[PDB]
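Here is the structure we will look at.
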Amino acid sequence: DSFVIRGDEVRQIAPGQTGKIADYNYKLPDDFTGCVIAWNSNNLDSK
Amino acid sequence: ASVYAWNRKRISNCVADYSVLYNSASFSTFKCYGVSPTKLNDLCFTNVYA
């Protein structure tokens, strides 16, 4: 799975998280089996 | 206030919206103990002290 967010919201990308992403549009299951891998992209994704 | 003599307000006799507070993402932290910030809206108190 892959996409862009504001860095403040990386915390929402985990099993059983909550907020304007994790409630609506990218819920992860409470028994998720995998890795969440994130980095700053201000050099690519800001204008 | 200056932390040597921090201020405190009692909050009472009112209707809260902790979702609006939790949605103020300008808050660099919202760390909670004995409660989860979502569940505050389902839950209520004799007083809140800020």
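Numbers in chain A come straight from Swiss-Prot, and the residues shown are 398-444, in order.
Just so you know, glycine gets a Cβ as well, placed from its N, Cα and C.
According to Swiss-Prot:
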VARIANT   A:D405 to N  In strain: Omicron/BA.2, Omicron/BA.2.12.1, Omicron/BA.2.75, Omicron/BA.4, Omicron/BA.5, Omicron/BQ.1.1, Omicron/XBB.1.5, Omicron/EG.5.1; complete loss of interaction with host integrins
VARIANT   A:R408 to S  In strain: Omicron/BA.2, Omicron/BA.2.12.1, Omicron/BA.2.75, Omicron/BA.4, Omicron/BA.5, Omicron/BQ.1.1, Omicron/XBB.1.5, Omicron/EG.5.1
VARIANT   A:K417 to T  In strain: Gamma/P.1
VARIANT   A:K417 to N  In strain: Beta/B.1.351, Omicron/BA.1, Omicron/BA.2, Omicron/BA.2.12.1, Omicron/BA.2.75, Omicron/BA.4, Omicron/BA.5, Omicron/BQ.1.1, Omicron/XBB.1.5, Omicron/EG.5.1; May enhance affinity to human ACE2 receptor
VARIANT   A:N440 to K  In strain: Omicron/BA.1, Omicron/BA.2, Omicron/BA.2.12.1, Omicron/BA.2.75, Omicron/BA.4, Omicron/BA.5, Omicron/BQ.1.1, Omicron/XBB.1.5, Omicron/EG.5.1
VARIANT   A:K444 to T  In strain: Omicron/BQ.1.1
A:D405 (variant position) to A:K417 (variant position) - Cα separation in whole Å: 12
When distances run from the Cα of A:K417 (variant position) to each of the variant positions A:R408, A:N440, A:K444, the nearest one: A:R408
Candidate with the highest Cβ count within 10 Å, taken from the variant positions A:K417, A:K444: A:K417
A:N440 (variant position) and A:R408 (variant position), Cα-Cα, nearest whole angstrom: 21
In three-state DSSP terms, the structure that A:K417 (variant position) belongs to: coil
Chain B, Cβ under 8 Å: which of the variant positions A:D405, A:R408, A:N440 qualify: A:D405
DSSP three-state assignment (helix, strand or coil) for A:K444 (variant position): coil
